[PDB]
Each structure stands twice: as C-alpha cells, then as structure tokens.
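Heads up, the thing below is written out as structure tokens.
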Amino acid sequence: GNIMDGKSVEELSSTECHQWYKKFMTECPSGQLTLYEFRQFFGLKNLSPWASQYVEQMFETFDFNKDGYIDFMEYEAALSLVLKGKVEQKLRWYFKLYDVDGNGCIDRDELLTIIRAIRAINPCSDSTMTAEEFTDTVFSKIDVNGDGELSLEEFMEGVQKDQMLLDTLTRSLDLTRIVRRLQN
C-alpha cells in the first residue's frame, strides 16, 4: 500500500507513488532493497491480518524473479504496474506480468488455476458463485475460431476476454489501489 493515508490525496497527486519512487533513490541504495523494508516502507503496519496472508501469495507471483531482494529493474516493472504509460509498453507489461509462470501455452484449465493469483470470490458482487464459470463461458463462446490454446499474439487476446473480467483484473494489477479492495 502506502503511507499517504488518504485515497483522496492519491487522486489529487495522481503521481504520489512515482515521486516517492524517485526519492527513495536518495535514501535507499542505488538499486537494492529488501522485501521486509519494502513492505514496511510502503505500509502494512496494522489492519492487515488475513489480507496480508493473501497478499503474500500475490507478492510471490508479482515478484517475477521470485527473489529475496528488490533490484533497480524490479522498480521499472513496478512503475508499469501502478500506471500503463504507452499502449505498446502496456502490452509488453501484460505479458511480463505473467512472466511465463508455466511451460508456455495457456489453456482455459490453466487459466482457472491462475485465477487464484488474480482474485477469488472475495468481492461482494460478481461471480454469482464462482469466477471460473465466467472464464470458461467467455472462452467457449470466443473459441478463438480454432486454436483455443493461447500462444504469443493470442496472449494479448486474453485481456480482450471481457470487460467484467478485465475490471476485476485491473483492480488486482496494482500496488496502492489494492487498498480499495480492502475497503470493499
């Protein structure tokens, strides 16, 4: 999360995280920071029990390199997470987000396993019972007109899936916005 303590403040700043991301350079080393100090610096002091327990799993997948330290390169990826920048960059970022957590080629069944990584039926609305039926139903209808499995170019096609799906994914793919989910 963050230490600004105010969603409204973030909206006004529209770049609060970015400014601190550059400032840490003067305080934090050139490009080396631990995960503990990372979470401590950003926040996670109180009012984060089970929610923290779920963020740990997401953190490992979001880490990408799944390392025990945060390098300079990680920050670059982090910036893309908070924003989107250029549309071309967004597409690369989308693929990078997955950082190939498998052996390549993603089918509907695998997608159901990734889902936990994104978000469960935690939301009060949506997912009448399970989000999995939504992915299969949209996937089945699309049928990609052959080649159901997702390759490289089709990889981006996954985001096309559905706006309702994308809306939930958008909330998941973020750093400080996550605070919104906690409030929900």
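In order, the residues displayed for chain A correspond to 2-185 in Swiss-Prot numbering, which applies throughout.
Method reported for this entry: solution NMR.
Cβ atoms are placed via backbone N, Cα and C, with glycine included.
For the domain 'EF-hand 1' (14-49), the DSSP-based tally of helix, strand and coil residues reads 21 helix, 3 strand, 12 coil. The domain 'EF-hand 1' feature in Swiss-Prot is assigned to 14-49; the stated evidence is experimental evidence.
The domain 'EF-hand 3' annotation in Swiss-Prot covers 87-122, and the record cites experimental evidence as its basis.
Over all protein chains present, the Cβ of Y99 (mutagenesis position) has 15 other Cβ atoms lying within 10 Å. Listed in Swiss-Prot as a mutagenesis experiment, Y99 to C is described as follows: Constitutively activates GUCY2D.
For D102 (Ca(2+) 2 binding site), applying a Cβ distance below 8 Å and a minimum sequence separation of six or more within one chain yields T62, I115, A118. Feature annotation from Swiss-Prot assigns Ca(2+) 2 binding site to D100, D102, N104, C106, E111.
In this view, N146 (Ca(2+) 3 binding site) is surrounded by 6 other Cβ atoms within 10 Å of its Cβ, with every protein chain counted. Secondary structure at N146 (Ca(2+) 3 binding site), taken from DSSP and collapsed to helix, strand or coil, is helix. If you look up Swiss-Prot, you'll see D144, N146, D148, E150, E155 marked as Ca(2+) 3 binding site.
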Residues near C106 (Ca(2+) 2 binding site) in space but at least six apart in sequence (CB under 8 A): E150, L151, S152
Other C-beta atoms that fall within 10 angstroms of the C-beta of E111 (Ca(2+) 2 binding site): 15
Any further residue of that chain within 8 Å (Cβ to the Cβ centroid of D144, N146, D148, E150, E155) of the recorded Ca(2+) 3 site: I143, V145, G147, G149, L151
